[PDB]
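One structure is given here, and the rest of the page talks about it.
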Amino acid sequence: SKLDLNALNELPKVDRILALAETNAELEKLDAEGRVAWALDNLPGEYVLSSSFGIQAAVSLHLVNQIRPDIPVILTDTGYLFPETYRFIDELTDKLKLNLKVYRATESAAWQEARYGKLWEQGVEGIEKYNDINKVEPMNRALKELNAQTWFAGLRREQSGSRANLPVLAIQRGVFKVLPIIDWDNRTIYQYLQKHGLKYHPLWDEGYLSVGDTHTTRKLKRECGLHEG
Amino acid sequence: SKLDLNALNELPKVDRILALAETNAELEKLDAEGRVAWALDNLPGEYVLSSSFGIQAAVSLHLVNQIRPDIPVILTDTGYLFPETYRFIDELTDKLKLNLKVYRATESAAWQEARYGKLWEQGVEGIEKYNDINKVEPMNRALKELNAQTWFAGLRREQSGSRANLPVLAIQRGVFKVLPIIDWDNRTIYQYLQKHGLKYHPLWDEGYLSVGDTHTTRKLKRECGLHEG
Amino acid sequence: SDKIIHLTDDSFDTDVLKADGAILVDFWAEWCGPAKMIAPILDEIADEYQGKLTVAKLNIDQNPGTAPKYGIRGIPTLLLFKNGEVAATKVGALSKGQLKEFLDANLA
Amino acid sequence: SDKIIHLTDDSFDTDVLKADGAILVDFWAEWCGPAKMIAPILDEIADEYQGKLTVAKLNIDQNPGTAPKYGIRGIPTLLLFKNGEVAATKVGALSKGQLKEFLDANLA
């Protein structure tokens, strides 16, 4: 009964979303903890938790880590993260006791700047080459090195955009992509942070709407909701 | 003897580049035509040719298409390509007689602009969400729908950057990534265009250094080489 | 982030409803990004509109009972008060120009 | 893209080596992006430096024999001539400011 992906990858993108739709319809009724739990043993080998360590990493990390102690938390260090972000990571990894897996580029910041230069100034294609070598490739390498078939991510339908095309469960790169706190909203996250004594990212309480990288990389529908009426 | 990828994906990223290194060392001595030919039958099922239809698409398209008539040419139409680019495609597909496979988003330009808005103005993360829904996802869907295990691309070690970490052959998403005109330089491409009566992209001869998308998306080491001395 | 006359459910009666003059109230929350987004703008407005307008901020997190009293549908919502009585209300994150225009037009 | 006094191997002797005045030669090629990148700049310079400097462009594609004559290592290379005799040479794509400075300093 345990899901077979070597057969799911032998299926088109639509038969996939349709076949999986029957399973997702069920995951839609369960809570974030139930989804992680369901995923724990209904899906196969190696479960990883990739985080960006931004404004709300503390939620998914604490939740998933409590459920599964010393879980491979993947952190693709681009090389130019905010200083306060690193300290936020080193603060969490020690507070939450995480099995941190750091994955940076094949070359360093100085190496990339000498080999290619400031890619972010070189337009979209440059930013693409930047994101490919700093985030994409490192992640693709992380999944393989850790031999994962299941991968948890703290994505929400709210952050930038992940409307009803982003199911709680999915298959990105031959790996079961799981998003527990998908239907969660800013209130629920803020409340979770309060109830568990977890703090927001040090920068969020200054002005940085959505921190990530520094080097001209980082700098919200006009509203949020108390629920329309 | 025919290469097995279901075992190659059961190998880490480094054992992969090392095991494949012995094969690439051989592909490095052959010409673009020899690499495509070698790939034709040493690698498995469905061979696709994804193109961006930019400044030098005419090269890879003509070369690979002549080698293999009516080959699945993948064109991920973002929705906001340059008008002259479309006519360049429709001009080529008719001139070269290509089996064109168009793959656009799940939603249209107006749909995306109403659902999310002008993502390109929303910084890098917005551009990421844009590139994911307009290029990445559509391509990942194309490979599956066309059932490809081998994929040819007209990438060069020269364009933006693809130093000795981009082998002639590779495995991106469980598919043999092939790059025949990899060691080629601007001269060789220009000469190929001349020798075969193929023309450059209509915009290249105006100012657009590297055309792609329009909407504030599109607008070269100081030198090129006659060969240093 | 937020540095102005911060309100509560308790102070609402005196500091706003019984305040002599014009008061701009900003119903916000710690989680609403677009709310924290207008914080610096409100600070700048508080500086320039000194003497004429009293800028205030109410956090629904610990002070929920007052949002329903003015039919708040979804923070960031700005409530302009003129001698205890509500004048106008703007919903969503706004720019410095749009905020000035919103204020000036009603202030008079 | 390119709109100026276009040269060839044949005209090099008369239009440059036997030209009375200062001539800036731009050894370019159709494939070198950074070469086509400076085309508009050279046009603008040709407009402002009219009368004083004669701007020219040589395409190595069909006129290869002249590049080796001045030891060209890799287009875009700019060769400044003063009465048939070569003055200075700049390699790579340059900005309008850097081009002006390069010209002015040697022109005098």
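Following Swiss-Prot, chain A residues are numbered 2-220, 235-244, in order.
Cβ atoms here come from the backbone N, Cα and C positions, even for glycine.
The active site, nucleophile feature in Swiss-Prot is assigned to A:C239; the stated evidence is sequence analysis. In the structure as shown, the Cβ atom of A:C239 (mutagenesis position) sits within 10 Å of 22 other Cβ atoms.
A:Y209 to F appears in Swiss-Prot as a mutagenesis experiment; the accompanying note says: Strong decrease in activity. 400-fold decrease in Vmax. Within 10 Å of the Cβ of A:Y209 (mutagenesis position) there are 20 other Cβ atoms, across all protein chains.
In three-state terms derived from DSSP, A:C239 (mutagenesis position) belongs to neither a helical nor a strand segment and is classed as coil. Quoted from Swiss-Prot, the note on the mutagenesis of A:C239 to S is: Almost inactive. 4500-fold decrease in Vmax. Can still form dimers.
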Checklist entry - Three states by DSSP: which one describes A:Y209 (mutagenesis position)? => result coil
Next on the checklist: Between the Cα atoms of A:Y209 (mutagenesis position) and A:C239 (mutagenesis position), what distance do you get, rounded to the nearest Å?
Outcome noted: 17
Next on the checklist: Please compute the Cα distance from A:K220 to A:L235 in Å; 14 residues between them have no coordinates.
Outcome noted: 13
